[PDB]
Amino acid sequence: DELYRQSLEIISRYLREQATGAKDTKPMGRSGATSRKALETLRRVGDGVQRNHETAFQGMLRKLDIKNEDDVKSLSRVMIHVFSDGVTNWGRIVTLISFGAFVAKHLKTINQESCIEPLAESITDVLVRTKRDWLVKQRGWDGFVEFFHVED
Ligand SMILES: Cc1cc(C(=O)NS(=O)(=O)c2ccc(N[C@H](CCN(C)C)CSc3ccccc3)c([N+](=O)[O-])c2)ccc1-c1cccc2c(CCCOc3cccc4ccccc34)c(C(=O)O)nn12
């Protein structure tokens, strides 16, 4: 189940880096080459999504009323209902993960830093349960990186 493992690594790191403002120094794993480039991709593409859907992200966050790990537990059920509706593409997977980072910054501001792990697990779980095969078809994270690769 390398896919759940790679995905969690990428998503947790992006969420953590986003909440704290600080890159993590610790080495990756099996395909940390891909993992790093996928993290670098999220930095550019994930950040843009946050800038452009700031209002909807704030509105979604406020309506969700997230205060603790408990409020986080219930998040995942709303997450899957919204996400598994409509069409699959890389853009919606990035919207998913980007709102995850938006929620993670909010958690940090409210002193719920440790809600960031289960949030990441919950995002990773939703994505992999509903999109595993599409992800496989796309060459998972290498495909992610290749599809979004632009000149710096
Ligand atoms: C992008 C987007 C666009 C719209 C939208 O509807 N935008 S809108 O129509 O342009 C518009 C509408 C209204 C207003 N304003 C209202 C005023 C209304 N009055 C007329 C009454 C108030 S403000 C307000 C109030 C409410 C909403 C918007 C704004 C305005 N506005 O004012 O600008 C513009 C709505 C939502 C999203 C959105 C948010 C977050 C995640 C997500 C996903 C990923 C899956 C879910 O992930 C998770 C789900 C749940 C939890 C998770 C946790 C972690 C990770 C992922 C999680 C997808 C997706 O995959 O599709 N979409 N999202």
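For chain A, we keep the numbers from Swiss-Prot: what you see runs 172-323, in order.
Cβ atoms are placed via backbone N, Cα and C, with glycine included.
A mutagenesis experiment is reported in Swiss-Prot for this position, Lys194 to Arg, and the note states: Reduced ubiquitination. The Cβ neighbour count for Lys194 (mutagenesis position), using a 10 Å radius and every protein chain shown, is 10. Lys194 (mutagenesis position) falls within neither a helix nor a strand when secondary structure is assigned with DSSP, and so counts as coil.
Sequence-distant contacts of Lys197 (mutagenesis position), defined as residues of its own chain at least six apart whose C-beta falls under 8 angstroms from its C-beta, are absent. Quoted from Swiss-Prot, the note attached to the mutagenesis of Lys197 to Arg states: Reduced ubiquitination.
Record note (Swiss-Prot), mutagenesis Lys208 to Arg: No effect on ubiquitination. The unchanged residue is displayed. Its Cβ placed at the centre, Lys208 (mutagenesis position) has 19 other Cβ atoms within 10 Å.
Among the mutagenesis experiments that Swiss-Prot reports, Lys234 to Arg is described with the note: No effect on ubiquitination. Sequence-distant contacts of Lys234 (mutagenesis position), defined by Cβ-Cβ distance under 8 angstroms and a gap of at least six in the same chain, do not exist.
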Worksheet item: In angstrom units, rounded to an integer, how far apart are the Cα atoms of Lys194 (mutagenesis position) and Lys208 (mutagenesis position)?
Response: 14
